[PDB]
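Worksheet: one structure, shown below.
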6 protein chains.
Amino acid sequence: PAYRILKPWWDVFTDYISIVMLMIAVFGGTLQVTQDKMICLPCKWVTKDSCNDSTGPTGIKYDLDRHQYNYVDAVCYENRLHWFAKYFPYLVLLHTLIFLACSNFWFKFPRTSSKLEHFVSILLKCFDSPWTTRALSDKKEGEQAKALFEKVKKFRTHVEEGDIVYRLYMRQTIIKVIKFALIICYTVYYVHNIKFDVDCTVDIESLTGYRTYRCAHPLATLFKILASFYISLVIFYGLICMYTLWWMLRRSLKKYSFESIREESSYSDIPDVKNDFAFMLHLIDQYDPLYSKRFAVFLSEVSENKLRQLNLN
Amino acid sequence: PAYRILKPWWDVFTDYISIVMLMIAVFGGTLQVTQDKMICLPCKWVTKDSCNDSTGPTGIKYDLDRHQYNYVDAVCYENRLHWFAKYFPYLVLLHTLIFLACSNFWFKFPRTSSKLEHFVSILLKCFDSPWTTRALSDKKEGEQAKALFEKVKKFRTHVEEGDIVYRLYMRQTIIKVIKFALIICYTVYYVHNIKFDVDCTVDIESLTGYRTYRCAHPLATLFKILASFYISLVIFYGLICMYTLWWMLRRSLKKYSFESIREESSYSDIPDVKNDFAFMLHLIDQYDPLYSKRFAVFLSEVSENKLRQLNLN
Amino acid sequence: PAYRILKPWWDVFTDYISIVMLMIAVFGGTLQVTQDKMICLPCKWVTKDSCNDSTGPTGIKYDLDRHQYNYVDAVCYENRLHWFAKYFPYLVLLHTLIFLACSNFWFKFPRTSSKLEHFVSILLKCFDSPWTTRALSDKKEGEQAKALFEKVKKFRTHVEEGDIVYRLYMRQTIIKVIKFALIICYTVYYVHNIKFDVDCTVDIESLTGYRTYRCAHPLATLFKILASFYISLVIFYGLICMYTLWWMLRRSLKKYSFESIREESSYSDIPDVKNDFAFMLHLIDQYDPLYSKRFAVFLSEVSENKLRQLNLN
Amino acid sequence: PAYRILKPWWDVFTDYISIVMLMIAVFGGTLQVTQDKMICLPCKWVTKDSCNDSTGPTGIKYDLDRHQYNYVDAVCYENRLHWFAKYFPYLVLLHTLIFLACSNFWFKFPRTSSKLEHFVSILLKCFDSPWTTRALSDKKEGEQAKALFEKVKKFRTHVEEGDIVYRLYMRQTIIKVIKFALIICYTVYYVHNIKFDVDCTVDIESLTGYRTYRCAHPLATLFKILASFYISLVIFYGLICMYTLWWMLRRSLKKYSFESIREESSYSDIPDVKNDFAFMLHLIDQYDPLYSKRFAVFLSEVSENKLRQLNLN
Amino acid sequence: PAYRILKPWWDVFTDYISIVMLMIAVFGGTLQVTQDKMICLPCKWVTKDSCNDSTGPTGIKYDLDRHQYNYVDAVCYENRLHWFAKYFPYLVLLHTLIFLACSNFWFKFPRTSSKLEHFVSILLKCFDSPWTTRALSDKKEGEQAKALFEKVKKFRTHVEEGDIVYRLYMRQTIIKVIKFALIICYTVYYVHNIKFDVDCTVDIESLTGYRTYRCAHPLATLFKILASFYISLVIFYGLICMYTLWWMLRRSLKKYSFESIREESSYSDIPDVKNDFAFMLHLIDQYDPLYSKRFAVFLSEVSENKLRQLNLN
Amino acid sequence: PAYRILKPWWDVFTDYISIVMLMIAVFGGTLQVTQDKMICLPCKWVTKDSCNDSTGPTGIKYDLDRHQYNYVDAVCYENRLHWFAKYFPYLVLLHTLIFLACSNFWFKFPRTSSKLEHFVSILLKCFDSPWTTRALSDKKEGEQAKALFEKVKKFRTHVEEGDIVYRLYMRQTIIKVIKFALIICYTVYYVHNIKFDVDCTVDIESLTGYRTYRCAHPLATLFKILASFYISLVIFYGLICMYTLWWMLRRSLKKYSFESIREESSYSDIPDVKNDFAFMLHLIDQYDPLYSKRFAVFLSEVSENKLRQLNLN
Ligand SMILES: CCCC[C@@]1(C2CCCC2)Cc2cc(OCCCCCCC(=O)O)c(Cl)c(Cl)c2C1=O
């Protein structure tokens, strides 16, 4: 609704990566639903579960109808084919949905959603107050300005003691980094099991007659292309999340200093925000510094004295 | 619209879970419409209604053309296949639309829809009132505030007589819990009955010539995957519903305790709500306490007296 | 628009049942147009136009190619398969469309649509006027109050002589009831006729060589399930329609005795409504009584006297 | 826009019949594009270019491979199948598009579209004035009423010169009637021609060996059902068009005798509208007469007299 | 949004024709990508690379398997089918997109889009200004009308030097006429080259054994139908384009002879617009002359003198 | 939003070329997913692993059933076909997506984004002001204008010291030119490796019997058509990008030469903009010069002085 301003730049690359993951997931899924077949032929000469590889040339007769071929194709497709070759689109679709849910649960949780909406509402009211220009460069605007002043005071009293949003943003990025590490741990290890050629040895003699078969999975090359693209793209995602975790654990976003604003505004009476509002204003500062610049005048008591003097006279 | 206030955190997890149940339901349904076939071959040697399992190898002939393979496939699909393997996506689709209808019958019933929409209008009027900023710490505003006071007084007089919302939410959550209990009661009993290869015996010798057949159901592994995922999802849904039922049966939702804000807001004359209105105030408090903070000053005769003094002056 | 307040609860359950019906209708239609198959085999030994049921086992050779099988499938699909087994989704789609048209013809007809929209506009205007709170408990507001009194008197003179809305809303329900009766009286009679096993005898010897054929319709069980579900759902629809028709012939909706609100408010000089206005006022009372209760003031001559007195002083 | 005022009730039934016509057209079209096959077999014993119909039973061997069957199906489909069976959905698609274009050409033509939009703007402003209440039963309202009076006078002097709206409505309804005559002229004549059993004699002996063939067309019954449904829809559409053409040819909508409303409103100074505005006022009367009731007071010389004396005092 | 008033009547028929060209193009394209095959048979007796047409009837045996038939189908589809039968839908799709680009480049170009936006904004203020009625038949209204007077005066010298809009609207229509010319030269000369019977002699004897084949393209009739429909639609489009070209070369659109308003309105002093603004005046005159009628009072020095005297008094 | 003000004519042609690139990419992609088959036949007589090309004729018998035909089709399609014939739609889709991301990174990056909406906000507010006409031709307008002088002075003091927008808009165009160089370098080099006829000698003798095969790729002509169309589209894209890069490198884009307008606007005290704001002023002047025309009056010292004496007197 009104959360568009509260997203830093690392949550835009995250959004586009997470939507292209979903589109390649549904592409692989509709491919595997569409065909994902296997073509298998029996080997006449066998030497310990291996095809022995033994006027004009003529064809080789196997004495099999089409439906025995279908049966052995299904059986060799299930039993002697790796599980990663079959359900990889479903795995990446599930992981994409878990990434999306982990990204948007912070917004959709009502306990922090209320605080976010309240903060962005008073931020828009602070930005739209015309008295900032007179404070930084008569009466009725005095009453709307004092309405802003005491409701900003009420908000500062209301949200200072909390510790919830910073903890949520800790846990979200922590589980995102851990899940990225697990995905890279298993995917590159199991990606080599997809291959065009596969040999099944099922021991179903009473239905066909032969024992070992030579199969051919035709979608293996395209699935390897999709898997390699997915791995490289989730490396990019993991580096982005690692950088934002390092930034948020390095800048010590619990508390906010406010020296660089008072040094230019020459308002010597300004306090420092303690926690859970300092981090939120750090986030809007990483959006831009000007929105935090115009939030300065609604906290100085000398600005309050100037406002009440202009109201009285 | 503005009904997001009226939903706690346990009623958006329910919605998201219902969406993902509906997606897996429609995916299983379109798969079952798309193929859901099976491949059946006759066993040449039969022992106790089971297949006996008995220079170069050559294929086994059956002297059966393709169309009577199609016939025996259809017959052994319709007769000797367990019905849970066939209609599981339709079953879970039916269950998720029952869950959606139960979760939205609270809002779509007009006798409660009117009460909630008028309550939302009253609360947005109370929240948007500028006089609460003065109250928690000038004639037309006072008259508008007095109109607000009289309208919330008659609204309180109106909705205190009912008891419909609390009992509907009771009879909604309890049937959601019993639906969860029955779903888990039967689907884990029947989930073991889907499998890849199945032996069918349908007694058609006048048409094919053989008696018993060995079949293969190629979608069994993926349907078992989807069924296990659905069972785990139903478990998490049921734990959420049992938690909210325990909360509503423990907290004694009918009455309101309001002294906890009376003692700090210094308005020693506030009443205790009887039923069907204190429950909704508890629900808004479960969203956030601040909307209940701003509703404190609108029900106190000292506050109407202060407004009367201000209107006199 | 805002016509949701103009539909009772027995026209919302109808609106959901009659879209579930369309959903199962389009599902059955796409299934029937997608598969549309039945598999047929010839019986070599025949008795009374039924199949006689007569080293290792070997297949039975009919010496037919695939295209003869296709031809006999088409012939036994049309000539010896019952029409209810084929066009049932189109029948239920037609019934659902006629039900929806009968439900919304009342709204879409302009001669009553004008009365309904101008009615709901004056009720919304009477709801939103601020003088109602003062009257149930400063001259410009009296001017709009006098204008609204005049237009309410104009409405009362305008709509008191008609009967078209009541006549249409009774005729729609009675033809819905008779439609429900027709649907149940043929569908449960013809629902037993679909089955998996069908025998066809079509007299084509000059083309294939055989006389009678044993067939198989694989969609029979799913179509029977859909038909039974449709019958139960139409039964629920008909019960709702019977209830509302009994309500209309019970409560005698032509006139409205308006005693309770006048006794509660002590405005003893109020008249009763003749017809075609009491109907919509009964409907909005079935929505909620407060819209009618706050409509009481704009008809009372003592309320007119108080309005002109407040205009005078 | 808000053109629902400018549509009589017979243009809504038309606008829904044209939708269901489009629906059956697109359904028949997609079914025909999907299958529309026909299965052909050769007759071994032929007399006078017709199939003569001359221990256990055995099949009849033609010694033909599948791809020749496909060739003879294509040939007997393209030559000896009547064109009404093949192109009926495309014909009805073209027809319903011509109905939609003929319905909306009266709106999309700009020379009349400007008059309709400016007319409906004037009627909404005249309907939304509070001065007509006083006219039927303080200075700036008189001034804006005078401005609206001048606009009404300018509109009356402007549109009194034309005839184009009535001319176009003639030219639309008469060609709708002619198109009805043409459709019912040929379609009921040709509808018997589609049928299931179809014979062909295409003179291909050098490629197959046989001369005549017997064929089957498995969609013929469904196409006959769809054609009958389309015929009934055309009949209903044409009855509606005949009724509205007859009504508008007998009412003589060029001029309006305005006597019957001011004989009871007691505003005797009213003229009769000559052309192109009386027809539009009859159209909005067929919507409802109250809109022209509230437009009647804004044209009376005694009404400007009362307005300007109220401006004087 | 409100760009519709700039479009003449011939630019709307052009738009709807371009829509129906697009839908027939996409229908032909989806049909061609769906099937577009042909069925080919070899003929045993050959004369001049054609087939010579030289106890019961028996079929002809060719000893070709299905995959050889598929190969010869592919070869005779690619090498001996005319290119117009294959790429006609994509060709007409390209032509439709070119026509749409030629009709919307006049809007999407910024140097003319800004001028059109300024023209439509100034004409809507001139339509909504209330001083026009008083001129053709209070101090702040006259002052803002003076502001609009000077804005119109500066716009007049802002647009009196250009020619870009007229140049672009000339060039677009003349290249559309050129494109119609090219379309009519090639498509009627090439439309005769599709038919049901096509011969191929492709010289693949080492793989099959036969030399010449006779094929059957089963979509030639429907493609001929679509091509004839497209040809007639193109002819109608071109007649519209020739009409607007003749209108542009005949009516001398560069300057406007504006007197037809001034002898009617007795405003004896008015100038003649020279170029690039009189063209826009013609363009809005083709919509309706009312907008040019109301623009006269915002361009006459006697009208600024009257407003100046009125603001003085 | 209204951000079309920022895109010149070369930035709209680029977007339309990109979207038609995307539709031809997805068309080729869905076609390749849908069929992309290849039909292969063995060659009986072999010379250097190539086909030797050697009463009525009869077919050549290969003694191959359909399933090993499918196997050899898959093997020859995977091993002995160039990868550009198979992954061209995926490649061009990737290039289209990276072009779109490169084009929209200038908007989606927040550090420059915020500067863009702040700049466009002050530009629309300057265009919306009514005092520019008075400047280039009562007192609260003077106060509003003074406030907007303070706002534009704040904008000028803030955004002037940056360079990031100019740096990013250079870096985007340079990599678009680099991508053009790469695409034209490799695509036309590899475009000739798609062909109708392909020979595969894949050494599968113990499964089929033959050694060399002749194949036919039925999509090669359509893929070559699409490739040529894509190359021409890339060429147009690259000429547009090279032109705008040359304009950017040549026209000394960093600083504005504003003195050409102060002689006619008679405000000689206007300075030249240093950097990163003159880029935006060029980028709006490319749209239209009026927005820069009426931007002189809001920054000139004599303009604030004339407003000062207008407020004083
Ligand atoms: C085993 C002896 C058969 C003899 C036969 C003759 C043809 C020239 C030599 C003998 C007839 C026939 C029909 C077929 O269609 C069957 C339809 C299956 C396609 C479904 C999916 C798709 O559409 O792909 C197929 Cl596939 C073949 Cl192979 C053959 C032949 O070989």
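Note that chain B carries Swiss-Prot numbering, so the residues on display, from first to last, are 15-68, 92-174, 233-408.
So this one's electron microscopy, 3.7 Å, going by the header.
Cβ atoms are placed via backbone N, Cα and C, with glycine included.
Within the same chain, residues at least 6 positions away in sequence whose Cβ sits under 8 Å from that of B:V40 (mutagenesis position) are B:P126, B:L130. Here Swiss-Prot describes B:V40 to D as a published mutagenesis experiment; the accompanying note says: Abolishes activity in hypotonic solution.
The Cβ of B:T44 (mutagenesis position) has 11 other Cβ atoms within 10 Å, all protein chains considered. For the mutagenesis of B:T44 to D, Swiss-Prot gives this note: Abolishes activity in hypotonic solution. The structure shown keeps the original residue.
Reduced to three states, the DSSP call for B:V47 (mutagenesis position) is helix. According to Swiss-Prot, the mutagenesis experiment B:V47 to K or N carries the following note: Impairs activity in hypotonic solution.
According to Swiss-Prot, the experimentally introduced change B:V47 to D is described as follows: Abolishes activity in hypotonic solution. Counting every protein chain shown, the Cβ of B:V47 (mutagenesis position) has 15 other Cβ atoms within 10 Å.
Under its mutagenesis annotations, Swiss-Prot gives B:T48 to W, Y, K or N the following note: Impairs activity in hypotonic solution.
There are 12 other Cβ atoms within 10 Å of the Cβ belonging to B:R103 (mutagenesis position). In the three-state DSSP scheme, B:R103 (mutagenesis position) is classed as helix. Mutagenesis annotation in Swiss-Prot: B:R103 to A, described as No effect on anion channel activity. Impairs channel selectivity, so that the channel is also permeable to Na(+) ions; the structure shown retains the original residue.
Proximity to chain A, defined as a CB-CB distance below 8 A, holds for B:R103 out of the mutagenesis positions B:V40, B:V47, B:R103. Rounded to a whole number, the C-alpha distance linking B:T48 (mutagenesis position) with B:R103 (mutagenesis position) is 21 angstrom. Packing around B:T48 (mutagenesis position) is summarised by its Cβ count: 12 other Cβ atoms lie within 10 angstroms of its Cβ, all protein chains included.
Close contacts with ligand 1, defined as a Cβ under 6 Å from any of its atoms, occur at none of the mutagenesis positions B:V40, B:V47, B:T48. The secondary structure of B:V40 (mutagenesis position), as reduced to three states from DSSP, is helical. Distance across the unmodelled 58-residue segment, from the CA of B:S174 to the CA of B:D233, is 16 Å in the deposited entry. Using a cut-off of under 8 A between C-beta atoms, the mutagenesis positions B:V40, B:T44, B:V47, B:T48, B:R103 that neighbour chain C are B:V47, B:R103.
Across the unmodelled segment of 23 residues, the C-alpha atoms of B:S68 and B:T92 are separated by 17 Å. Reported as a whole number, the C-alpha separation between B:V47 (mutagenesis position) and B:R103 (mutagenesis position) equals 22 Å.
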